[PDB]
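Report on one structure; see the data block that follows.
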Amino acid sequence: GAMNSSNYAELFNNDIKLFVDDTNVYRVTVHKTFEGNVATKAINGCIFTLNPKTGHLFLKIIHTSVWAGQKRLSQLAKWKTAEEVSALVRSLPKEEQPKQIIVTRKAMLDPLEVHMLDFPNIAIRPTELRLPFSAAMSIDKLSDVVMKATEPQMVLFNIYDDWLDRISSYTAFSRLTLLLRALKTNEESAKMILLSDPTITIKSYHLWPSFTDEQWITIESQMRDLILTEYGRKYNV
Amino acid sequence: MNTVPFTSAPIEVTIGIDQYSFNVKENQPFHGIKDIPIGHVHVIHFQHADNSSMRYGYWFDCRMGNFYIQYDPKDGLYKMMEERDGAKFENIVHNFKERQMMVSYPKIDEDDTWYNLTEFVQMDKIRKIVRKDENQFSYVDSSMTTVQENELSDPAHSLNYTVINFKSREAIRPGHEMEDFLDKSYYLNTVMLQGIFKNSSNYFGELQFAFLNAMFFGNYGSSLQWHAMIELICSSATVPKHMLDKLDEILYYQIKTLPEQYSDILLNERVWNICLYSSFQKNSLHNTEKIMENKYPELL
Ligand SMILES: O=C(NCCn1ccnc1)c1cccc(F)c1
Ligand SMILES: O=C(NCCn1ccnc1)c1cccc(F)c1
Ligand SMILES: O=C(NCCn1ccnc1)c1cccc(F)c1
Ligand SMILES: O=C(NCCn1ccnc1)c1cccc(F)c1
């Protein structure tokens, strides 16, 4: 069934599962033509496939060549997503394949179910949570590898850096969702918060700065402030 | 013109013969139905006055034998029977007619309704789907379940309709996932019409059979089957032009015959709105769309 607040700790048990977010697969800029009509120009996208227990991120880069000569691209993008997720699962050893795949948008349910007919024991699930994974392209190193790609490519990351050495996966997911929620509500402010201090650096093999435990508490508090704030500047409260 | 004789009518019952129905009072002198048109399958069906639960009945073709109805006080229902003694059966029927104890199948000369509802329904094909092979006629009731329900439980007392499942490996060619799910022509034309049914006549036959079971007995599994077979055609971009023209006539007469007060239960808003207004065939069912819009505009 659907994943929600009630069954939230199921994400951190020992059944392998993946979140799949398709919101950055088909990306366009809208512009005017010389004749004054409107047209789209596609830019590179990505599938965001994430193990919430381990932090392993399978980032499949979607190069704009995949759209050449195709019609109904928003519909195709969902099926392309399902094709790539199915290919990923088939590439994993049996003991690494997920028992469940949770899609962040319900329109991915039928495309993924059909592509996974060969895997009747893998549950395809929606969610009632409004997760902020669309903001993945606000993470500078992820955006950089997507925009530089000249061909289809899969790149592997750990979106938790080394956090699991010090915190649990429940706590790591909560920090991730807070950071991504902030970047989604006000990207400039969020990024200022994260980088304001030039003495805290991002290691070459990491995505986020190397905050101490105490500095993470300060950071997380500032992100909460921002989200409520902008929730003020938005609704005037 | 053939005859279905009754031993007697011991319990009060609403009897139905094809699209007609009449009431027989408890111990009313009644000996059957005469003047039944030869050349069509027929269904004789029953609803007891005391328990409107369980409509039940019998599909039969008078060309295949001499059938009579006998009420069984142990099993509590009217049972169809075969009398192999033709000489004795003919003598009984003649005796009943002379006594004017048979209701007349009341067909209007102008009226092609029953033909139009049963054009491709075949009895031998019906027997293939209800395997009580010892009898030439087939029993159906409101409660019988289909194999699709069985997957989710008595295999002998079930309707084995052809299984249709749009999210199945039979329906979806490896590597054509999007193509085959959004345009079901492969599944309609290759899998079902060329590989299972053999021709469209058989496809229409099972579709007509599923509707009539859904309508006369409120068989949920029959209603599901009827809607599934319509949707498979409407969801195919490539359908033989003669098939679409015939489907429009088939559905027209089914909608025309449907009791107005049962539409809420026997019509599925999603299938019909998709078929008439979104599907590939949204412009190909003119007669069906006209009668649906004039008779059931609420559903849409
Ligand atoms: O065996 C039968 N028993 C019931 C018939 N019956 C009623 C009055 N005298 C006999 C049967 C066989 C052929 C035709 C038929 F109407 C019924
Ligand atoms: O229809 C006749 N018998 C069939 C019985 N029946 C049951 C329900 N409606 C009719 C019939 C008509 C008039 C007089 C008569 F002796 C017989
Ligand atoms: O051809 C039919 N079903 C396809 C499966 N089948 C059954 C027997 N041989 C193949 C069929 C079923 C019921 C009524 C009807 F007129 C046709
Ligand atoms: O309307 C029907 N089902 C959908 C609503 N419903 C009712 C009970 N369970 C679900 C329906 C029920 C029985 C026979 C039939 F042909 C249709």
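Residue 1 is the first one shown; counting continues down the chain.
From the backbone N, Cα and C atoms, a Cβ is placed for every residue, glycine too.
Annotated features, as they stand in Swiss-Prot:
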type	residues	note
MUTAGEN	A:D21 to N (Swiss-Prot position 1853)	Reduced growth at 30 degrees Celsius. Strongly reduced growth at 16 degrees Celsius
MUTAGEN	A:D22 to N (Swiss-Prot position 1854)	Reduced growth at 30 degrees Celsius. Strongly reduced growth at 16 degrees Celsius
MUTAGEN	A:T23 to A (Swiss-Prot position 1855)	Reduced growth at 30 degrees Celsius. Strongly reduced growth at 16 degrees Celsius
MUTAGEN	A:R105 to K (Swiss-Prot position 1937)	Severely impaired growth. Reduced growth at 30 degrees Celsius. Strongly reduced growth at 16 degrees Celsius
Between A:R105 (mutagenesis position) and A:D21 (mutagenesis position), the C-alpha gap once rounded to whole angstrom: 7
Chain-internal residues near A:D22 (mutagenesis position), provided their CB is under 8 angstroms and they sit 6+ positions away: A:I47, A:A77, A:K78, A:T81, A:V103, A:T104, A:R105, A:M108
Neighbour tally for A:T23 (mutagenesis position), based on other Cβ positions within 10 Å of its Cβ: 20
DSSP-derived structure type at A:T23 (mutagenesis position), helix or strand or else coil: coil
For A:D21 (mutagenesis position), nearby residues of its own chain (Cβ under 8 Å, 6 or more apart in sequence): A:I47, A:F48, A:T49, A:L50, A:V103, A:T104, A:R105, A:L131, A:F133, A:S134, A:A136
